[PDB]
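Reviewing the structure listed below.
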Amino acid sequence: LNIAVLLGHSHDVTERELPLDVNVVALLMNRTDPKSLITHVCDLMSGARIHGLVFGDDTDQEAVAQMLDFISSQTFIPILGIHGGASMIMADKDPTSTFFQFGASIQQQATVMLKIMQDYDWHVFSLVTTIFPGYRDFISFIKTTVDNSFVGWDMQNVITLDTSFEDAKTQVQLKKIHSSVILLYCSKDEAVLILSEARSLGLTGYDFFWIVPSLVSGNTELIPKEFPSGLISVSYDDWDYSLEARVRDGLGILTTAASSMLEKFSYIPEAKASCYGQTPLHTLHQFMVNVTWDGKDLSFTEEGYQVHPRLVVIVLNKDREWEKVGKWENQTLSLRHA
Amino acid sequence: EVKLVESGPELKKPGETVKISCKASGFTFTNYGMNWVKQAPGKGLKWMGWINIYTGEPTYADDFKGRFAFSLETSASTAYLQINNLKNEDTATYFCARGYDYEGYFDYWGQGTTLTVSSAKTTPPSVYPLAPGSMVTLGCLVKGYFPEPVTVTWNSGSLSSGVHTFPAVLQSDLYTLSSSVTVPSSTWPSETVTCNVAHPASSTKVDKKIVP
Amino acid sequence: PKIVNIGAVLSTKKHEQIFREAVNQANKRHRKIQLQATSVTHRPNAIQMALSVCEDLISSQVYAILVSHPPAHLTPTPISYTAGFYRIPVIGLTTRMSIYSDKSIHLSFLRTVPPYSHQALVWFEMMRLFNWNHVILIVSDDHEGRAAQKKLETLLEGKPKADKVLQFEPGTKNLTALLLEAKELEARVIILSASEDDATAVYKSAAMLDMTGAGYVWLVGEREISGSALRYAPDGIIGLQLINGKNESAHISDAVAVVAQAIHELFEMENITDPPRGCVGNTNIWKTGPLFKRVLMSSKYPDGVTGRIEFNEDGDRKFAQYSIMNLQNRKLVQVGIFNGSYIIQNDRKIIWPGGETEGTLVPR
Amino acid sequence: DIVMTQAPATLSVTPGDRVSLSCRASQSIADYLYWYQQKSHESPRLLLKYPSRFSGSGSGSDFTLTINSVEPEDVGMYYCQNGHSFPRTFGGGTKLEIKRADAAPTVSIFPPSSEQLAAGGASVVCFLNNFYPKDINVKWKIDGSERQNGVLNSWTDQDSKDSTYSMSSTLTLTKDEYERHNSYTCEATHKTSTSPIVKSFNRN
Ligand SMILES: *[C@@H]1O[C@H](CO)[C@@H](O)[C@H](O)[C@H]1NC(C)=O
Ligand SMILES: *[C@@H]1O[C@H](CO)[C@@H](O)[C@H](O)[C@H]1NC(C)=O
């Protein structure tokens, strides 16, 4: 009934798009810090009585999704991570929360990376990870899939870097690599220091193939100078997926869950009174987990991410631009050679 | 960012009631306490009490129990100080100070509200410009007004360096002060020097210009 | 002499005074740094708590924030998220829940107390002491139950194949079928990991199948011998009690000592930035945030009021000491301590469930 | 209750010296002892929790606020507040003045304006601005005769930037009496004056 949309500066601000009447609230802000996030959602909750939030972001701060998950469990407001740090998948959604993201899990991304290597017949590869959260899930999914498949891969023992800022230690660990294809798992800030160190050792030239998940690429509009030309990445930051289309999917999920909740129950949960000063019987949690909109499956997992996210293989050309070179999204298959 | 703006100065006869507001900004209301501090003219700082803002529970001191009530709005982020049965000993400046934590130090104060409990009549000031007959110094005489205070500025507040506003002297329920402005001879009288005088009690404002 | 502020979120104003005293004693110990103490008590709701972390703590440019509980435990979460946003280290003093060991959600979190899951370290050592090779592990199907199971199976795999795991949904008071399955598996030593309410339900259903008496050994942690669970615990049960686990001041002065030692070991390096000044407008992380967290976790403070203070790879406290409690005639009796690496016997005799009585072993 | 007693009411410090202001409590209050600075015509400002030149020491019942390098902007009143028990009480305050180089006043006299006359009033104003030290004697002489009745004196607090003092004396007459005399002078005696600084005018 009442839905708000928060975005970042770019082309923006033109407001609106079944039984419910949808009053969309469109506001923009350049500040995305814990206090600014809480204040805007609370001020928005205190005036307008919003039933769901569509939030998009233009940063690399994965902790924005951490704050939106916290806000969603404290105000009982369904929040949809649409773009930016709000959509980066790191922590599992809180069970009581109603915060879902247009993002892909690490297991879904590594599925794309292995299909890339299978196409180009890259059976020999090395694994370079840090102690960053998620690296153990990354190694497991790759070890089990490689050992369970019959592609007959060769995988070097995983090279692990405990501290970035390592100076010689990074240099000593990077020398253990003896493969042409390298799967690197680390944060975007950790990748700057590692790839800059790998370039000095002559490991970033077109002799090698570096494949990194969306954690390293992050926002496709911010490219550090230390990223080498020819860097392969699997990310869900589709440039072709428009912000206008994303917020439309966000609105379509909430309105469908609203009318579905208006069919099983005779009322829509009224917004909370206030964030400050002093629980709902039913929420849209079970109604927006499975929702189809315009022939696109927008279902969410219990952990928070999408079941059918729009994965895209991107490459970094010498012009310092990410080039969409492949798409996995259709019929469970990677279509490269774009 | 973080600010505390109190209401303007008041003039009430003995036996009335006044309400002083304290509008907070830039921080999370209901996370702090509001303290009220009284200061008589040149007579030190005295604590009146405080009020929890999360729970509107006031705590009055022994000397300020009975005629003082703490109140608040929490939607407008405003703390109130109401004083009933006004006596002559209540003429003072009343500050609101934010209590860090609750019951912590007072890390942010308001500008203060000047309250005057007198039975005399309100009187607008009479502004007289002082002109003489390398550096030139001009004057402005604000005479016969009541009560305090009176805000005096020069050339719409632009003239700041070289201003000397002196404290008012009172004589039979009427105050009188004077203000001096020293400007280079390169500016006056080639340019204009305006003396601005505002008296909130009379709700008046005069602007006498200094002319040779 | 530049100032370095240390934040804190404590239970009472009395503890803030103790926090200021510990930082004052840290400044006496003597680059010259002036440590300053900035603290608040817990706010009413989690939202106001998060805002108070921004307005009262981060606005003072704190290098770290110490967190304990309120008076009358998942309360450190709003502090963890807000300060973790800028990768500012958060040192937990009270909480023992295992969700804080997951760095995917609490990346910038450390602890001066170990989580309940690390009690399996003592369970592993008693299995080596008594040469136990077949145990039955009963855990609740929740974050705390899985974490206790995973830590135990890791220590055993360092030699499955020695323990059987039975899980039950929390809140279930009908463990009759689960316990009969434990009996069918020829259960002798049972290790229980559950909450006070869940452990109570296990004990009541265990007395149903005559499994609270002879022929059984019960090895549990602290929650399972606390409050309601103790009233239904079988005589002869053996549980654990974390030494100084609930002494907030002891962990206030220990965390301050570790932070102070780590602040000076941090400023011996180059290219060091100051923590953010407030939240509004600041979206990037603290540049030297992750480095300071690595300096803290690598710290070794052996002279600690709660023993040696080292930190896990996840930031959890290492070398914690436990009391090995044995319930004798409705009264908990300390039959020894785990001093961080070994078990010390202590001159009392264990009373097994029933009539058999024996010492804290070390012999045939 | 509990009374807060501050040891020196007034102090005159040379710019750059180190001054320590004391604050003794009747009872012990541990470290719940706050320090406030109130400059002239301003609200109090919290200084110390329990700047960058202000430091705090002491505990229990005797405390001390120290300024390592005193700056000219430090002129004002300093209160210490008890925050350990209700009711919270403040100290008697400490007025901080700063020593300075001797500066002669700038004297300027102004005759009654036409507007104050042509209404019923006669007021002569004399300004003595930017001098140090603050001790000045001001005399009003009419036709060489000293006048002490009907004179009003106002003084400014010490300047934060200039560190000087200023004074205004106004001679109030009846418009009838102001016409009965011709010479109005405003003389001053100061430390920096070998001869008394005199400013006068004639209504001619
Ligand atoms: C904590 O230790 C102190 C002694 O240092 C003692 O006074 C206090 O009672 C202890 N508290 C608990 C809960 O054990
Ligand atoms: C623990 O006890 C052992 C005895 O086996 C001893 O060697 C060790 O130093 C003790 N550690 C501590 C921290 O007391």
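Chain A is numbered as in Swiss-Prot; the shown residues are, in order, 34-50, 63-323, 329-388.
Cβ from N, Cα, C; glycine included.
Features of the protein shown, as given by Swiss-Prot:
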- A:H44, A:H128, A:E266, A:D282: Zn(2+) binding site (BINDING)
- A:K233 to A or R: Nearly abolishes inhibition by Zn(2+) (MUTAGEN)
- A:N264 to W: Nearly abolishes inhibition by Zn(2+) (MUTAGEN)
- A:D282 to A or H: Nearly abolishes inhibition by Zn(2+) (MUTAGEN)
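What Swiss-Prot annotates, mapped onto the structure for a quick look.
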residue : record               : DSSP class
A:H44   : Zn(2+) binding site  : coil
A:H128  : Zn(2+) binding site  : strand
A:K233  : mutagenesis position : helix
A:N264  : mutagenesis position : coil
A:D282  : mutagenesis position : coil
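Other C-beta atoms found within 10 angstroms of the C-beta of A:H44 (Zn(2+) binding site) number 9, with every protein chain shown included.
For the 5-residue gap in the deposited structure, the Cα of A:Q323 and the Cα of A:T329 are 12 Å apart, rounded to a whole number. Of all the recorded positions given, namely A:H128, A:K233, the one with the smallest number of surrounding CB atoms inside 10 A is A:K233. Sequence-distant neighbours of A:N264 (mutagenesis position) (same chain, 6+ apart, CB under 8 A from its CB) are A:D103, A:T104, A:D105, A:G129, A:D282. Each residue contributes its Cα atom, and for A:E266 (Zn(2+) binding site) and A:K233 (mutagenesis position) those atoms are 13 Å apart.
Here the Cα atom of A:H128 (Zn(2+) binding site) is found 17 Å from that of A:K233 (mutagenesis position). Chain break remark: 12 residues absent between A:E50 and A:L63, end-to-end distance 12 Å (Cα atoms, rounded to whole Å). Cβ neighbour counts within 10 Å, taken over all protein chains shown, single out A:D282 as the most crowded of the recorded positions A:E266, A:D282. Between the CA atoms of A:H44 (Zn(2+) binding site) and A:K233 (mutagenesis position) there is a gap of 26 Å.
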